[PDB]
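A.B. asks: Following this message is one structure expressed as structure tokens.
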Amino acid sequence: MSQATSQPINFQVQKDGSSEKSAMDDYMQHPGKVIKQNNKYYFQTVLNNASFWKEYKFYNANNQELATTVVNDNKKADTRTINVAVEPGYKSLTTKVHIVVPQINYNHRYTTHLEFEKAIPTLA
Ligand code: HEM
């Protein structure tokens, strides 16, 4: 027996070292989703142009690692739905991404910070 609850949560990805919107925000669907499944919380988000996202790690503001799983690597849509393990009360994630766009020889590693519109809630 398991139980799951979800609700939308919006967010903005911002540039390393500022609050300016990052280019990364344009490559993710909005809003995302908070899921609670058997008293574990996840932030679920969808990566657009998924083939460009070669690596993506998430951390909390204290540098703890946040396990990231892939729900659906949708090759037909070129999207990727991922779950990031979070805790209620988190307000922002640090992300470290490796983006590769082979046809323009673009191969970059970035740090950004993903700011939730409001802290991750407790769900019933
Ligand atoms: C998954 C796709 C992509 C992601 C996640 C992404 C993310 C980023 C990030 C995080 C930065 C650092 C500045 C910022 O935070 O906004 C950046 C820089 C940049 N990227 Fe990308 N990008 C993507 C695709 C592309 C593509 C397809 C191009 C085409 C050229 C591109 C061109 C650039 C340019 C021009 C900059 C800034 C260079 C400068 O500051 O002078 N990016 N990108």
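First residue shown is number 1, and so on along the chain.
Determined by X-ray crystallography, 1.2 Å, according to the entry header.
Here the Cβ of each residue, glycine as well, is placed from N, Cα and C on the backbone.
Okay, these came from Swiss-Prot:
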type	residues	note
BINDING	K15, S22, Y106	heme binding site
MUTAGEN	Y106 to F (Swiss-Prot position 166)	Impaired heme transfer
MUTAGEN	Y106 to A (Swiss-Prot position 166)	Impaired heme transfer
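Help me see these features in their spatial surroundings.
C.D. replies: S22 (heme binding site) carries neither a helix nor a strand DSSP state and counts as coil. Neighbours of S22 (heme binding site), defined as other CB atoms within 10 A of its CB across all chains, total 21.
Annotation note: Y106 (mutagenesis position) sits in a strand segment as assigned by DSSP. Shown in sequence order, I99, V100 are the residues of the chain, 6+ apart in sequence, with a C-beta less than 8 angstroms from the C-beta of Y106 (mutagenesis position).
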A.B. asks: Please list residues from the chain of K15 (heme binding site) whose Cβ is under 8 angstroms from its Cβ, counting only those at least six apart in sequence.
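C.D. replies: Correct list: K21, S22, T112.
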